[PDB]
Amino acid sequence: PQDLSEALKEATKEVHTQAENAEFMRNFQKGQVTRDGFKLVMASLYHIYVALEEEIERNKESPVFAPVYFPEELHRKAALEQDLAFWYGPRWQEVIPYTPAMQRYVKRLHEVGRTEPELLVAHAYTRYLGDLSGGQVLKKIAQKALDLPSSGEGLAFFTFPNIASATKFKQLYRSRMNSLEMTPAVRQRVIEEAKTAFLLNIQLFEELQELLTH
Ligand code: HEM
Ligand SMILES: [Cl-]
């Protein structure tokens, strides 16, 4: 479509559906998810966000990203750090897994943020808006499947405290995206990257399923 936020949504509808149907993901939604499986996803999210957020902090000033820089409303590293301390304990940083699929997603994120930051938005959109959209559902699922204690910890990731209305925020984010100024050449690179980001998630899910079935 015309608006970037639309072109993105439409250009990734296919890969997005593949993501949904990925065995691991498909099972998660079907309510079937183990703690180890859940821990693997959380550990993955931590790594991905740590990388993504580092790159965002590096290019926040650039015009290629500034318009969609919403640190307070979206940052997840800290939330994830709280959750992993709960899921893996006080030395989670020294025990959480860091698999190849994860490693590869991180690598691309740093590649983008270092050499082609104009593509960073493709990842911020993919991750933030995706997690913001599916967050409420997935939470209740793992909340019902895992049956965690009353510790009052472990799921901070599913709550963006600095965002009152997900809907209104998404509207604002999309708008800032469409306001993002880029040449058509770049716009196409951003679209591709978004498909890449999905693929990366897909590879990731597939690898986790593989690890779990063993
Ligand atoms: C349990 C699996 C999943 C289901 C069933 C699912 C379902 C949905 C639905 C129904 C929406 C809301 C559409 C809207 O608000 O217009 C959405 C949006 C989104 N999802 Fe997923 N999703 C899942 C997994 C993923 C994954 C793995 C990614 C990629 C990491 C992803 C990224 C996104 C993005 C970027 C959006 C926003 C698209 C836009 O701008 O309109 N989703 N998803
Ligand atoms: Cl809402």
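Residue numbering for chain A follows Swiss-Prot; the residues present correspond to positions 10-223, in that order.
Method reported for this entry: X-ray crystallography, 2.6 Å.
Note: Cβ is positioned from N, Cα and C throughout, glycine not excepted.
If you look up Swiss-Prot, you'll see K18, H25, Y134, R183 marked as heme b binding site, on the strength of experimental evidence. Under a cutoff of 8 A between CB atoms, and with a sequence separation of 6+ in the same chain, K18 (heme b binding site) has no neighbours.
According to Swiss-Prot, the mutagenesis experiment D140 to A, H, N, F or L carries the following note: Inactive as a heme oxygenase but active as a peroxidase. Taking the Cβ of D140 (mutagenesis position) as reference, residues of its chain lying under 8 Å away and at least six apart in sequence are, in sequence order, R85, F166.
Binding residues for heme b (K18, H25, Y134, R183) extend across at most 18 Å, taking the greatest CA-CA distance.
Counting only same-chain residues at least 6 apart in sequence, those with a Cβ under 8 Å from the Cβ of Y134 (heme b binding site) are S14, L17, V77, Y182, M186, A203. For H25 (heme b binding site), the Cβ neighbour count at a 10 Å cut-off comes to 18, with all displayed protein chains included.
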